[PDB]
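Enquirer: Quick one: the structure is below, and I'll ask about it shortly.
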Amino acid sequence: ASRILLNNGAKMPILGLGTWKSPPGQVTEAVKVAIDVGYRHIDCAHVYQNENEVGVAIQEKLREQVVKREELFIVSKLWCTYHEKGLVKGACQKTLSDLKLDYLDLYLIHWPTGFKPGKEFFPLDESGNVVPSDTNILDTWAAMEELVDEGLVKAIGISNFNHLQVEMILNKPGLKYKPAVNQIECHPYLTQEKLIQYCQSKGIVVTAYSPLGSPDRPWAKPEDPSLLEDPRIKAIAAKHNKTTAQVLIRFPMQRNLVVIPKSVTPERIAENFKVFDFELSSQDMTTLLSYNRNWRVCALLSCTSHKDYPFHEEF
Ligand SMILES: NC(=O)c1ccc[n+]([C@@H]2O[C@H](COP(=O)([O-])OP(=O)(O)OC[C@H]3O[C@@H](n4cnc5c(N)ncnc54)[C@H](OP(=O)(O)O)[C@@H]3O)[C@@H](O)[C@H]2O)c1
Ligand SMILES: O=C(O)Cc1nn(Cc2nc3cc(C(F)(F)F)ccc3s2)c(=O)c2ccccc12
């Protein structure tokens, strides 16, 4: 199936378009091309500073009757400087206004760590450490629950929560809505078997981010592993007459994950969608799992002292 059933009763397309780092001047056309060639899920965030432009594309494709709003699955995320209870609705409403929507299909706590509120996304002290907010995930989660009860979002979820944090939500006293999704980094170099099985065992759908290893991440270095250039992955693609990127997108799909590759390149947007016509073998899958090396694209040094930093622990 091209959609997975969430625990709020709604279906979610297992392929979406990512938008982190998509330039504001190219992402409108990017999203337009993606809807044209079949994408029905867009992954967004206020912190990506491009939601206005993403929204232009969505609204034009609705106006043009290329798609109906019910057919779209639009995701956004609450940024760390808005974890305070009095800030969550407004933050969601800004995202909605920019996306030109009246509801989101899914809204995620973007990271478990709350940062000091302000105009700065990454407020730092004079030594470079991120400045925390004294908020905790449970009260943040309660705030998210209110968005559901106000009709602003159809589903709520979390992102970059480790096993212990997910379990803390599930065990929250007075828990009203379980998280629908946990969006986490996942690719052959960071395979996440434990976290994913934990989440799935609990009926929480996992979305895999940076499935191609984020070659355009701004902190990339020479000695870093490179998925798209891995000869072992290239050979598996070769065997299937597909591209390395296609193998890397199909890989999570077959683990019952949602995957959200980013591109602003029209030929690549289209290539990336052509992944429903082939299957990796079970041996291919285990072989790709074997390349795990616990390598993370996303884990900003400045945040590692936050009490709620998610990656000190195994998973
Ligand atoms: N929850 C969070 O914390 C979090 C964190 C990171 C990412 N995410 C989401 O996940 C999405 C995807 O992750 P990502 O942006 O880090 O990286 P990614 O999707 O792993 O990689 C994007 C990079 O791959 C290139 N690319 C795309 N398709 C390609 C293809 N077929 N062949 C060769 N190169 C290709 C893109 O180039 P062009 O664009 O130039 O074509 C871009 O440089 C994000 O955009 C965001 O929506 C969420
Ligand atoms: O956020 C995105 O979607 C992509 C993303 N990732 N990162 C690396 C990060 N690593 C983190 C670690 C924590 C931590 F929780 F671990 F403290 C909290 C927050 C972050 S941001 C960034 O620095 C970033 C900056 C602008 C826009 C998007 C991003």
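All residue numbers given for chain A refer to Swiss-Prot; the residues shown span 2-316 in order.
The backbone N, Cα and C atoms fix where each Cβ goes, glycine too.
These came from Swiss-Prot, pasted as-is:
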ACT_SITE  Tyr49  active site, proton donor
BINDING   10-19, 211-273  NADP(+) binding site
BINDING   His111  substrate binding site
MUTAGEN   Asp44 to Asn  Reduced glyceraldehyde oxidoreductase activity
MUTAGEN   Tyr49 to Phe  Complete loss of glyceraldehyde oxidoreductase activity
MUTAGEN   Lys78 to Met  Reduced glyceraldehyde oxidoreductase activity
MUTAGEN   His111 to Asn  Reduced glyceraldehyde oxidoreductase activity
Enquirer: Enumerate same-chain residues with a sequence separation of six or more from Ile261 (NADP(+) binding site) and a Cβ-Cβ distance below 8 A; give 'none' if the list is empty.
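Expert: Listed in sequence order, they are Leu16, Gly17, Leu18, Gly19, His42, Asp44, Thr208, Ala209, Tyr210, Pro212.
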Enquirer: Within 10 Å of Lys78 (mutagenesis position), Cα to Cα, which of the recorded positions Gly10, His111, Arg251 are there?
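Expert: Correct set: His111.
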Enquirer: Select the most exposed residue of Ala221, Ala271, where exposure means the fewest other Cβ atoms within 10 Å, treating these as the binding-site residues.
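Expert: Counting other Cβ atoms within 10 Å of each of the binding-site residues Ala221, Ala271, the minimum falls on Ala221.
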Enquirer: For the recorded positions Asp44, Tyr49, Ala221, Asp231, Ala271, which sit with their CB under 6 angstroms from an atom of ligand 1?
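Expert: Close enough to ligand 1 are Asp44.
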Enquirer: At the Cα level, what's the spacing in Å between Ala271 (NADP(+) binding site) and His111 (mutagenesis position), rounded?
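Expert: Spelling it out, the Cα of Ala271 (NADP(+) binding site) and the Cα of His111 (mutagenesis position) are 27 Å apart.
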Enquirer: Can you tell which of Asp44, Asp231 has the most other C-beta atoms within 10 Å, given these are the recorded positions?
Expert: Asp44
Enquirer: Within 10 Å of each Cβ, count the other Cβ atoms, then let me know which of the recorded positions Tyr49, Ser211 comes out lowest.
Expert: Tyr49
Enquirer: Please report the distance from the Cα of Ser211 (NADP(+) binding site) to the Cα of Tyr49 (mutagenesis position), rounded to the nearest angstrom.
Expert: 14
Enquirer: Cα of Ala221 (NADP(+) binding site) to Cα of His111 (mutagenesis position): how many Å, rounded?
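Expert: On Cα coordinates alone, these residues lie 22 Å apart.
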Enquirer: What is the total of other Cβ atoms whose distance to the Cβ of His241 (NADP(+) binding site) is within 10 Å?
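Expert: So the Cβ neighbour count for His241 (NADP(+) binding site) comes to 16.
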Enquirer: Just to verify a number: CA distance, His111 (mutagenesis position) to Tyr49 (mutagenesis position), in angstrom, no decimals.
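Expert: Just about 11 Å between their Cα atoms.
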